[PDB]
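Below: one structure, written as structure tokens.
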Amino acid sequence: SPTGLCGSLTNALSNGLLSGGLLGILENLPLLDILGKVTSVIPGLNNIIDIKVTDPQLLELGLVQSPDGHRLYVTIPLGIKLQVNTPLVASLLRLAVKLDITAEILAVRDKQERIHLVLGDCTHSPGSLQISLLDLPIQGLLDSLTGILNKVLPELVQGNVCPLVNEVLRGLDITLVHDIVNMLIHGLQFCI
């Protein structure tokens, strides 16, 4: 069970993401809060769209080292199910969504002596978004929803998961941090 840095870092990121409440965060994404038909406001009724997020899932992290060995890139594959509901109701719709966050880990050498583990870039992996139909002329409602999902979810997921990633990095095992940073800054591969 003891392994090298690469497998240790990977299982360390995964543990922290979970224990940091990643699933909680996926489940609570303000999907339809980040958005000419005001109206709904006006009577007393409201919505009557509703998106429950269920089935949050973290898949297997992936780790590659830069060619110069100075940088790591983490792939954080995530999975949620979306059920479309409507308190005039028997779900309207139901979807499987998959998405990668790519977190970039650097070691950078402070002007004094010290060396720091930095979360560099942390973005959604362009083209990693995937929407499936699980289970009425719903076709119009789909790919409308898909169109919304396509230009809202990735920045929304990024914006909720990347700070967690940042939290997890800083809270890592000190000695693990100290070996990771020393190999990266000396450009030595360990993610082989």
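Going by Swiss-Prot, the residues shown for chain A are 43-77, 93-146, 148-193, 198-254, listed in order.
Here the Cβ of each residue, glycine as well, is placed from N, Cα and C on the backbone.
Quoting Swiss-Prot on the mutagenesis of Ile76 to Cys: Forms an artificial disulfide bond. Reduced surfactant activity; when associated with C-214. Taking all protein chains in view, 11 other C-beta atoms sit within 10 angstroms of the C-beta of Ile76 (mutagenesis position). In three-state terms derived from DSSP, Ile76 (mutagenesis position) belongs to neither a helical nor a strand segment and is classed as coil.
Around the Cβ of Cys180 (mutagenesis position), a 10 Å sphere holds 20 further Cβ atoms from the protein chains shown. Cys180 (mutagenesis position) carries a strand DSSP state (E or B). Experimental mutagenesis at this site is recorded by Swiss-Prot as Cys180 to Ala, annotated: No effect on surfactant activity; when associated with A-224.
While the structure shown retains the original residue, Swiss-Prot records the mutagenesis experiment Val214 to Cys with this note: Forms an artificial disulfide bond. Reduced surfactant activity; when associated with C-76. The Cβ of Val214 (mutagenesis position) has 16 other Cβ atoms within 10 Å, all protein chains considered.
The annotation that Swiss-Prot gives for the mutagenesis experiment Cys224 to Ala reads: No effect on surfactant activity; when associated with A-180. Of all Cβ atoms in the protein chains displayed, 19 besides its own lie within 10 Å of the Cβ of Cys224 (mutagenesis position). In the three-state DSSP classification, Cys224 (mutagenesis position) falls within a helix.
Among the mutagenesis positions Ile76, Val214, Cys224, the ones whose Cα sits within 10 Å of the Cα of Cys180 (mutagenesis position) are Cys224.
In the deposited model, 15 residues go unmodelled between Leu77 and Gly93, whose Cα atoms sit 11 Å apart. Geometry remark: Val214 (mutagenesis position) versus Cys224 (mutagenesis position), CA distance 16 Å.
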